[PDB]
2 protein chains.
Amino acid sequence: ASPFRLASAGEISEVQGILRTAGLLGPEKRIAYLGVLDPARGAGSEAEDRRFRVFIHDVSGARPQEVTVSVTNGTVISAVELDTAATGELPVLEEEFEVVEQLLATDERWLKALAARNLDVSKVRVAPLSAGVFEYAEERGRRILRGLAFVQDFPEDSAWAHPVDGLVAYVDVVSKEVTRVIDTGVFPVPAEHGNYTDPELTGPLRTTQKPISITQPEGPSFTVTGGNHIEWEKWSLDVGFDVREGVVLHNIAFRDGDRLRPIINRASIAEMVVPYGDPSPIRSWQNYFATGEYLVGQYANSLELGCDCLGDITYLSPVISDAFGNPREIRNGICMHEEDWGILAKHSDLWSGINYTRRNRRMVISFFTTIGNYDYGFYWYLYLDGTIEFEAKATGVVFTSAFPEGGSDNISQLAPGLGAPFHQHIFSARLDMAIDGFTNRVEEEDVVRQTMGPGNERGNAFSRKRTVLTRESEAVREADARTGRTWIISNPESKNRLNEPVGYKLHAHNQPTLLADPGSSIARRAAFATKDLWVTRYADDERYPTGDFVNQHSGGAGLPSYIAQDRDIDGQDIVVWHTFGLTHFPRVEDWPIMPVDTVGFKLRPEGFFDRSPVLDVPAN
Amino acid sequence: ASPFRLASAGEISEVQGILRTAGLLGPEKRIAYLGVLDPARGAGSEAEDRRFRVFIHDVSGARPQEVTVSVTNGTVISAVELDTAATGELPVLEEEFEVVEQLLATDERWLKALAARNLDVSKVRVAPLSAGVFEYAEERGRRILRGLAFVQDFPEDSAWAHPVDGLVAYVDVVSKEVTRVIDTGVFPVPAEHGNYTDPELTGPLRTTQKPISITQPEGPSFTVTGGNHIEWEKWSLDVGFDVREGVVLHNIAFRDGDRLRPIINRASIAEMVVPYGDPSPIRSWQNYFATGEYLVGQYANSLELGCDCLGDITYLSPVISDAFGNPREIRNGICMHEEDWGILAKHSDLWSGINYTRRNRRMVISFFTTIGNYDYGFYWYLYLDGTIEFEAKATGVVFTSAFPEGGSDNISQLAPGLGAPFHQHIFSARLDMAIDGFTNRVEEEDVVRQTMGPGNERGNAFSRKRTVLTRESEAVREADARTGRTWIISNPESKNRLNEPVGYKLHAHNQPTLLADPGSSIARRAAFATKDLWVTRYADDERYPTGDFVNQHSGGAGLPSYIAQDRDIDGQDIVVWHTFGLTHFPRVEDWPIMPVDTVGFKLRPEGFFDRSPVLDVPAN
Ligand SMILES: [Cu+2]
Ligand SMILES: [Cu+2]
């Protein structure tokens, strides 16, 4: 029914059938990406034609293809051959990651490197990482993965505690060749284990934690209809899921009186990159785009009740395609629940004698993914007062290396001889805005200090200024915490009762952006990460800040290319791209398993309503 | 038993008796401040002498006094006459705020101003505010309060909705004279009411919220002994309460194996200033130090179970003295409870096949105070991983004015003709550090970008740098969000197993600091608010960043004076003073009652432990 419904197992199977029938999915083909296409702007087609987009990989080396199909009409709408050496390789297949360790196990150079370190190949695990784009001419036209070694002493051992430094190998996953084996020298392999479930390391488990029971006797306050349409405390939205981006929120709107007022048309984390800052040749190439290269939704965890999600939880089990086009369900991959959120508003008035207190609550929509040693949680929150917030939670096991005898300026020591290279976790939130409709504009708001003098004799006055970003070329902005800089998305054609354009204010955490030298490969490939805010004019094919094909793709696509069009964004259908991230200098406390660290952003109403929208909240 | 125990009603009664019998509490005397004194450095002297510090005001204009008494021996240890014209006026008495409206009610100038506006004097409430600035000549030596008018139509009416602009009066509360009435012109009094409990404004109340039950079948995981000593998940501390500062945390320590390791000796919000940025003569002097001038602890609210504090709550009911020395209990003034705090650590490992998830929780200690129209919540959090955090919650009703015809650059419009002047809420957290002992030092840590070239050919490297603050003259620091600046408090004499000084890292929110012109009276009186972080050498008499007698003092007192001593702070008993605040440009959504907005800071372990201190947390 709803054109925003989740993809069904049936639709996935249908796509597979359509491709097979078209002669586009024979035995040598693989689905590297498959997702449902969002409806185009405006009620074009009389009805809603369900379409899917697919990236088809060829294991024999033939050029891949991008194909769009109509599952409703059973037809291929478009199919284009891709020149990967130019526009980029398709995302990595889960089945290719396994290829690396296997191939290296039979390579003389690799075996010789392990023998030199007295390491048994059968106990050496190899972490397969994306290759990026550097100075290796032979990699032109090759589908490459780079491997870093870790020793696993036994089946349940945490290999991350035993990094094999000074060694790295490059592999052509298609031709099944080891292009290079680099050995910069033998480094002692850290000896201590990092088995956080081992009693000798955890010591006796504490028995002081009493239980906390969180329940909802009458059930949750939100309703779920059409499989993924949420209605909660005036909020309305559709919870989508894409194998690349993960959870995606659609049609976020708020009920104000007799009308449903749109706020954000589509909200997603369109990219997430983890750049490493260790200049060692062994890892200086290390940068993985979880979203763009790996597809985070694909690795979403099945969330356990009471453990991952506590309270009255309503689950969604999104379906994705496997490498052959078969539907695969991610059971309980999405948690949805509401939670108490402290005091919302409070005032004890002496004159009126009235004491008033109201509590707040928020709707939570989340999923958690695992990328090798890292695990990331994605959380979207909706508050009673109209605030929208996103929060990323980073945990898992830190990527390790050896710790240099002479110390290091780019690595921290976690244990004897065990290092943790410095790195960042930078996200890009793509917010297709729709403040009271699609006619929107962005204003940069700065606090303004005033000089003592005429009109300000006491020197106490302070103000603010707003600058409307009118063209894309002027919409690449930097944060400025010192001046309390924020960005307001308003609708110049929709005013509140005080005759002011309605709006929402974006509050950033103002964390450092990409630190890499501007001339670096990563600065170019992750250009979006160098600035805090970008505003573009909406366009169907501008989906990710890094373009459609990130794997082994040079700069040239993404935000810098979109912005160049210098389109009008003053009172138009626009998209805000907010960069935010964490800069991680690992601490001893992050070992053997790290406690969650967080980062995000939020948007609060700014003259969107005619007064507080929570005056109708009961005392309960 | 414990020298850090809360003051008892009996102790207050004893102080009253001691003062009375000593002839220091005559009919004209008033207790402007009364608090127990913390133990001095060195608890070697068995059995501590319970001493109280008292500020005695004299309503006849006679010299006030600072008296120290011993309730243990029942004697007056010291009594010093105060020269208010030199060292500042004593905190405002609750009974003085009341005299302002009463005195104005009989002043011909005031009555004429109201008559011209057709306002019934019996319906005009007067918000009594501190002098706000120091300048006027005739005010020197004179104990002044200023008054701003608001119309209350009926007993339960919210007067804040009806400000009477263009009018302000100054009152000498001791001589009981109206020194001046300034009328700059008539402004319409905003017509709409702001009664948030009126169905007319709230509309039909929501019936969509289902209950959320939060319980603890086996009780809380924390224990409370000695009335205020808390032990929870390895944490140990004493919860104190002072009429000026409110909740104060003492001896914060963490159990690491067989050792109780100290982290912070005393933590408190030593000051909180609210400067207004409207250049109008009616309010350009407006600045109130809630802590220093009003005493926030005095106005702490009684917190209702299931409303202000939800869950399994353990209350503390601190006792304070009234203006006459009588004990007054603040029933349920302090809430204490633990709450679930999502996922603590998580990792699903492919190689080991082990899936691990642990949840986090925080211990919460809080109180809420009401200062006229504003209501502020103070929250201290202790996390399982060793993190300590403070969070202030600002709510209540915004201070209003008229919204001038033609607009304003320093006031926002909340309703027809109703304005809300721009202002800030800036706090100062005084942290008497004790990282593994009193020998501490502070290092400013900045992220360091590196240029591509030799040793960094790919231009991916990035580092960090730490600068030790060795003398107070170089310990006045500013934030730098761009470089991810933080401050680490370490103990150079206590190292972790990796031979590195143990420490804790302070993460600020990097919000704007005091915006007023550098030459303003407020910039001098609240100099602490102009810089993000100050470090001083510990001293018994250096309690507040604004000095002991903030009211009507000329400026420079507190931090600027302490810092001028230029003492050694490199490996010494030091105190960190962190300035943090909110810059408020009121929104329509903040009217008629504002939803909570927050600010805070946190400190996380930085090489304090030898590995993660939460490996012993059970799965459950
Ligand atoms: Cu990290
Ligand atoms: Cu405010």
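What you see of chain B is 9-628, where the numbers are those given in Swiss-Prot.
If you're wondering, the header gives X-ray crystallography, 1.8 Å.
For all residues, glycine too, the Cβ spot is worked out from N, Cα and C.
Summarising the annotation, Swiss-Prot assigns active site, schiff-base intermediate with substrate to B:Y382 and lists similarity to another entry as the type of evidence. The Cu cation binding site annotation in Swiss-Prot covers B:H431, B:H433, B:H592, and the record cites experimental evidence as its basis. Looking at Swiss-Prot, the entry for mutagenesis of B:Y382 to F says: Loss of activity.
Overlay of Swiss-Prot annotations on the structure.
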{"residue": "B:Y382", "record": "mutagenesis position", "Cβ contacts under 8 Å, 6 or more apart": "B:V282, B:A298, B:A402, B:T403, B:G404, B:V405, B:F407"}
{"residue": "B:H431", "record": "Cu cation binding site", "Cβ contacts under 8 Å, 6 or more apart": "B:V282, B:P283, B:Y284, B:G285, B:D286, B:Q294, B:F407, B:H592"}
{"residue": "B:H433", "record": "Cu cation binding site", "Cβ contacts under 8 Å, 6 or more apart": "B:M280, B:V281, B:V282, B:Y384, B:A400, B:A402, B:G589, B:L590, B:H592, B:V607"}
- If you run the three-state DSSP split on B:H433 (Cu cation binding site), which class comes out? strand
- Near B:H592 (Cu cation binding site), how many other Cβ atoms are within 10 Å of its Cβ? 22
- In terms of DSSP three-state secondary structure, what is the assignment for B:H592 (Cu cation binding site)? strand
- Query: Which residues, in sequence order, are found in the same chain with Cβ within 8 Å of the centroid defined by the Cβ atoms of B:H431, B:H433, B:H592 at the Cu cation site, excluding those residues themselves?
  - Reply: B:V282, B:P283, B:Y284, B:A402, B:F430, B:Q432, B:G589, B:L590, B:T591
